[PDB]
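Let me begin by presenting the structure, written as C-alpha cells, before commenting on it.
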Amino acid sequence: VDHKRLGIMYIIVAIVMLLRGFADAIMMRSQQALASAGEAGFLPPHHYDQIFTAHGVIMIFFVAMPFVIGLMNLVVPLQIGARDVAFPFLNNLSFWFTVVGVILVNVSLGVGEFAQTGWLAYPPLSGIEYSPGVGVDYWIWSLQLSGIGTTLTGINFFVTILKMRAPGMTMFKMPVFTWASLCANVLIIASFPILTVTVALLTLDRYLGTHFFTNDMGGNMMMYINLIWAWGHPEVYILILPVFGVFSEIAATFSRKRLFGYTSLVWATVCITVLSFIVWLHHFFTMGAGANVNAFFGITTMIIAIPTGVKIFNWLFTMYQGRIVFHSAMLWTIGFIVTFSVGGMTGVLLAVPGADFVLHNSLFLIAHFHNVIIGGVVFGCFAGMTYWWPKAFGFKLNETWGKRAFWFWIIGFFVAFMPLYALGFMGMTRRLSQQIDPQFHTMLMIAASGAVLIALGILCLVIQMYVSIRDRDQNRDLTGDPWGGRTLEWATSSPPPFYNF
Amino acid sequence: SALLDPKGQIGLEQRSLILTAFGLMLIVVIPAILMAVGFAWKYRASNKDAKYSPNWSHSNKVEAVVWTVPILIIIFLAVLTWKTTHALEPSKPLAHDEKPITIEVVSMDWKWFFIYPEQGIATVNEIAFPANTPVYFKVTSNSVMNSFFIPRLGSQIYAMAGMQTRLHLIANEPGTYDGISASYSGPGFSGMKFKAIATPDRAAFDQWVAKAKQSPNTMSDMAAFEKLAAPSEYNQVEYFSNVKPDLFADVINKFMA
Amino acid sequence: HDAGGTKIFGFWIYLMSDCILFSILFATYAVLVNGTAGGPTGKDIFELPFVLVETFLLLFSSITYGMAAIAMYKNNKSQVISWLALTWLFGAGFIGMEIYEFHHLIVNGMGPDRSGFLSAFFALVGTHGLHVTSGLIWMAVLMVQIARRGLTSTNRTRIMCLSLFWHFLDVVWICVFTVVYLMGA
Ligand code: HEO
Ligand code: HEM
Ligand SMILES: [Cu+2]
C-alpha cells in the first residue's frame, strides 16, 4: 500500500507477463518462415488472427503499459522530496485495477473464443459474431476495468506533483523524469477518457442491439474510427514521454554532465503535449480523407519532428565535453539515441499523405513502429531498470551479462524488423497467415531468424536478475554511481526505510 | 529479394513513389548527421581521451546549431507534402474522352466480384483492362470493409460498407498483376488476392468480355447475388454473362435502408 | 495545514474525466444527426424540458442559497441539512421525468428500437441520467454522514466539493436542452 513497493508491484506483472506475450509471439512468428501449413498445425485463421492480434493487444495495455504507471510510481516521489503520494488508498487501486484487466484477459483466452479484430478491434468485424458472441465482449471488458485504473494515476500523481514537491523547489528545479512525468500524466487525463466512451458505445451495439455504428439503420463507422484513433495517438506519447525523463538521468549521470538545453527541452516536453490532440487522421488517410483535411492532420504531425530533434540534439551537447562512462545503464542510453532516431524518419516519411498510400497497413508500417517501440520504448524500461534497480532492491546490477543481454537485444531487433521494411515495398499485407510470392517468403525467414536471438536474450537477462537477487554483492553505500547522479532520491538509503525515505 | 519501390509502370507511381526516395535522400541530411553525432562520442569524449568532465550551461546558438536546419527540412520536406497531396484523391475531378472504363468493386466474403455497367458480364478475383488508359474505380462493401490495392501500381483505398470509394488509375505497361486486401485479419483475409491482366491493346480486351459473355451463369438478381456472396474462402476466377442493370445501387440501398 | 483542501484540486482535475466524456459523446450525437430526419421521428413538447430544467435549475441555487448557510456564513448545523434534503428531492424528481419520458418512449415502441436519433440522444441523457444517480446517491449518503460526524466551517471539504461537481452538472444541463431539445427537435 506504499507507492514505492507498488512501483515494483507493477514491473513484476509486466515481467511475469512478457514471459507470456513473448512466448506467444516468439511462437507464431514462425509460420511465416516455412511455407504450407508448417509444424504449426492450425486450421483456418481462427487462432492466428486471435494470437498475433492478442499479442499487440497485450504489449500495449498490459506489459509495456505498466512501464510509465510503474516507474513514475516508484521514483517520482523520492526525488521531488515527499513522503508517498497524495491519494493513498487510491494509488493502490490505480494498480489493483490494472490487475483486474489481467486475469480478465485470459478469460477470453481460457475458452479459446478470444477476439481477432485488431488490437483496436474495428466495426463490421466486432458486433457481427453471432448472438452467442461473448468473444470480443471479454475484450471490451478487460480494457474498461483497466481503463479506469490508469485514468486515476494521471490524476493522482498530477496532484502529488502540483502540491507536494520539496519545500523551496520552484517548478523550474523539477527533475527531468518529473517534468516529462507531468506532461504524459496530464495526457492520461485529457485523453484516456475518449476510449471509455467509445468502448461503451460498442457495449450497447453488441449487448443491446443499438446501432452506434450500423449503417443499415442509422449508424456509421467513420465515427468509431475517429475516437479510438483520436485518443490513440496520445497512447503512443504517454508511453514514451516519461522515458525522456528516465533517459535524461541515465545519460547525464554516467557522462558526468548536466542535461544541456534545459529551457529548450522544458517547453519541448510542453509543446509535444499540445500538438497531439490534433493529428490523429494519419491513421485515417485511406478511409477517405478530404484532400484538404489531409493536411490539417498530415502537416501537423510533420512539424512534430522539430520537437523531437530538440531532445536528441540536447542530450548530445551533454556528451560533447567528454568523461562519459558506458556501463549497463549508459549502454541502453546509447541504443535509444540510435534506434529511436532510426525509425523516426519512417514517421517523417509516412507523414505525407501519398507517401503512405502504398505502405499503409503494409509490413512497412509494422517496421515503422516496432522500431520506435522496441528500440525506443522497451529500451527505456530496461535502461532505467538498471539505473534504479538498487534504489529499490538493495543491490546493483551484474555488469557482466548486462553487457551481454544488450548486444543480443540490439542485434536481433534489426535481424527481425529491418527485413520487414522490404516486404513493405513489395507490398505485403499485414496480419496475413497465407502468402506465396517467394520473395516475401524470404525476408520473412531473416525476420523469423532475427528473433531466435532476441528470444534467447529475454532469457539471459531474466535469468541473470534471479542470480542478482538471491546472489548479490550487498551494497551498503548511499550512491553507487558517481556524483553526477544528483537527485534527492539517491541521498536516501537503498532500500528506503519502510515508512519511505 | 527487392529493396526499392514497385516497378515503374505507372504515371502516378512516379509522383507518389518517387516521393519516398526523393525525400528519403533529402532527409538523410539529418539521420546521417544524427547517426554521426551519437556515434562519435564514446570516442574522444571518453575517460582515456578527456581527463575530466568540465561543465557549462548554454549559448542559445547551440539550438540554432540544430534549429533552423530541421525546420529547413520541415519546409522542403513540407512544401512537397501539400502539393504532392492530390492526384489519387477522391471528390470529383473530371477528365474523360469516351474511353475510360468504370469498374465497380463488390468485395464480398474472401472474393472480389466486379460489375461492368456498360458491358453485361461479371467477374470474381480478376479484372482486366487496357493499357495507357483511365481505370475508374467504384468501391464499397457487402460484408466488412476492405482495401482495394495494387502494389506495383501504388493504388490503395478503403472500401467501407454502405459507401462509394473514388479512385482512378493509369497503367503504362502490359502484363498481369495482383491486388491485396485490408489491414483486417481473419479466416481468409490472407487469401483475397486478385490479378490485373493488362494486355497489349484493347482489341484483345474486347474479347475478355466476350469469353465471359459465354459463361453459362449470370448475376441477374439479388437472390442469386447473395448466392455468389455466400461463405466461401478463395473463390476461383469465376464469371457471369449478365449483370442486373443496377446491381451497384442494389447493394448500397439494401445496406442503407 | 495545506493538505486540507487537497482532494479539491484533486477532484477539480477529476471533472476532466466526466467533462470530456460529455464532449466526445456530444460529438457522436452531433454526428448522428445530420443524417436527415427520415420518417419516424419522436418530437418533444416544450413543457417537460421546462419542468425538468426548472427543477434541476433550482439546485443550481439550492446550494447557492445554501453554501453560506452551510458553513461559509456562520454555520447553523441543521440549517445545512433540511436544505440538502430539499435538494435531494429535486434530484429524485429530475430523475423522475427522466424516466416518465423514456417509458413513454417504449410504451408505444413495443420493444424494438430504431434509428440513431433515438439512439445517441437515447443515451446522451442516460449518462446525464446516471451521473445524477450516484452524484445523487453519494450526496444523500454523506447526508446521513454529516449527521453523526457533522461538519463545520472551514472543515467542510466534501459538501463544498460536491458543490462544484453538481454545480458543473447543471452547467452541462444548461446546454442539453439548449442544444438538443430546442435546437434539435
Ligand atoms: C510509441 C511508439 C511510436 C512512436 C514514438 C511513433 C512516432 C511517430 N509516428 Fe508512428 N509512432 C509510434 C507508434 C506507432 N506509429 C503508428 C502509426 C503511425 C502513422 C500511420 C501509419 C499507419 O498506421 O498506416 C504515422 C504517419 C506515424 C507517424 C509517426 C511520426 C511522424 C512519429 C514521430 O514521433 C517521429 C519522431 C522522430 C523523428 C522526427 C525522427 C528523429 C529525427 C529528427 C526529429 C530530426 C528532424 C527531422 C526532420 C526535420 C526530417 N506513426 C502506429 C500504428 C498504429 C496501428 O497499428 O494502426 C504505431 C503503433
Ligand atoms: C521483439 C519482440 C517482438 C516481436 C518479435 C514482435 C512480433 C510481432 C509480429 C510478428 C506481429 C504481427 C505482424 C503481422 O503479421 O501483421 C506483431 C504485431 C504487433 N506487435 Fe509486436 N512484436 C514484438 C514486440 C512488440 C512490442 C514491445 C510491442 C509494443 C507494445 C508490440 C506491439 C505490436 C502490435 C500493436 C501489433 C499489432 C497487433 C494486431 O495485429 O492487432 N510488439 N508483433
Ligand atoms: Cu499516431
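Chain A is numbered as in Swiss-Prot, which gives 52-552 for the residues shown.
Heads up, header says this was done by X-ray crystallography, 3.5 Å.
For all residues, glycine too, the Cβ spot is worked out from N, Cα and C.
Experimental mutagenesis at this site is recorded by Swiss-Prot as A:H54 to A, annotated: 50% quinol oxidase activity. Swiss-Prot documents A:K55 to Q as a published mutagenesis change and attaches the note No effect. Positions annotated as ubiquinone-8 binding site by Swiss-Prot, on the basis of experimental evidence: A:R71, A:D75, A:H98. A mutagenesis experiment is reported in Swiss-Prot for this position, A:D75 to E, and the note states: Very similar to wild-type. Among the mutagenesis entries in Swiss-Prot is A:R80 to Q, noted as: Abolishes quinol oxidase activity. A:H98 to N appears in Swiss-Prot as a published mutagenesis result, with the remark: Abolishes enzyme activity. Under the heading of mutagenesis, Swiss-Prot lists A:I102 to W and annotates it as follows: No quinol oxidase activity. Sequence annotations record features per position, and here Swiss-Prot assigns heme b binding site to A:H106, A:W170, A:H421, A:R481, A:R482. Annotation of the published mutagenesis A:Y173 to F in Swiss-Prot: No effect; the original residue is retained in the structure shown. A:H284 to A appears in Swiss-Prot as a published mutagenesis result, with the remark: 1% quinol oxidase activity, loss of heme o. Annotation comment: Swiss-Prot describes A:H284, A:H333, A:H334 as Cu(2+) binding site. For the published mutagenesis A:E286 to Q or D, Swiss-Prot gives the following note: Great decrease in quinol oxidase activity. Sequence annotations record features per position, and here Swiss-Prot assigns Fe(II)-heme o binding site to A:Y288, A:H411, A:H419 based on experimental evidence. A mutagenesis experiment is reported in Swiss-Prot for this position, A:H333 to A, and the note states: 2% quinol oxidase activity, loss of Cu(B). The note that Swiss-Prot attaches to the published mutagenesis A:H334 to A is: 1% quinol oxidase activity, loss of Cu(B). Under its mutagenesis annotations, Swiss-Prot gives A:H421 to A the following note: 1% quinol oxidase activity, loss of heme b, some loss of Cu(B).
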What recorded positions among A:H54, A:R71, A:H106, A:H284, A:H411, A:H421 are found with a C-alpha within 10 angstroms of that of A:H334 (mutagenesis position)? A:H284, A:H411
What does the structure give for the C-alpha distance between A:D75 (mutagenesis position) and A:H419 (Fe(II)-heme o binding site)? Integer Å is fine. 22
Taking ligand 1 as the reference, state which of the recorded positions A:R80, A:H333, A:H334, A:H411, A:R482 have a Cβ closer than 6 Å to one of its atoms. A:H333, A:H334, A:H411
So which of A:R71, A:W170, A:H284, A:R482, listed as recorded positions, have a Cβ under 6 Å from an atom of ligand 2? A:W170, A:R482
Listed recorded positions A:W170, A:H334, A:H411 screened against chain B; CB under 8 A survivors are A:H411
Taking only the recorded positions A:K55, A:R80, A:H284, A:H411, A:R481, which have a CB closer than 6 angstroms to any atom that belongs to ligand 3? A:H284
To the nearest whole angstrom, state the Cα distance for the pair A:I102 (mutagenesis position) and A:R482 (heme b binding site). 10
Cβ packing number for A:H98 (mutagenesis position), 10 Å threshold: 17
Among residues A:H106, A:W170, A:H421, A:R481, A:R482 annotated as binding heme b, what is the maximum Cα-Cα distance? Answer in Å. 14
Note: in the chain of A:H421 (mutagenesis position), residues six or more apart in sequence with C-beta under 8 angstroms of its C-beta are A:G394, A:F468, A:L471
Using C-alpha atoms, which one of the mutagenesis positions A:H54, A:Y173, A:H284, A:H333 comes nearest to A:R482 (heme b binding site)? A:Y173
At the level of the C-alpha atoms, what whole-angstrom distance separates A:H333 (mutagenesis position) and A:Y288 (Fe(II)-heme o binding site)? 15
Can you list the residues of the same chain, besides A:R71, A:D75, A:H98, whose Cβ falls within 8 Å of the ubiquinone-8 site's Cβ centroid? A:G72, A:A74, A:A76, A:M78, A:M79, A:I102, A:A105, A:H106, A:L160
So if I measure Cβ to Cβ from A:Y173 (mutagenesis position) and keep only same-chain residues at least 6 apart in sequence, which ones fall under 8 Å? A:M272, A:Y275, A:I276
Pairwise over A:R71, A:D75, A:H98, annotated as binding ubiquinone-8, what's the top Cα to Cα distance to the nearest Å? 16
Measure from the CA atom of A:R481 (heme b binding site) to the CA atom of A:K55 (mutagenesis position) and give the result in Å, rounded to a whole number. 41
Sorted by sequence, non-A:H106, A:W170, A:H421, A:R481, A:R482 residues with Cβ within 8 Å of centre, heme b: A:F103, A:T104, A:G107, A:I417
The rounded CA-CA distance in Å from A:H98 (mutagenesis position) to A:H106 (heme b binding site) is 12
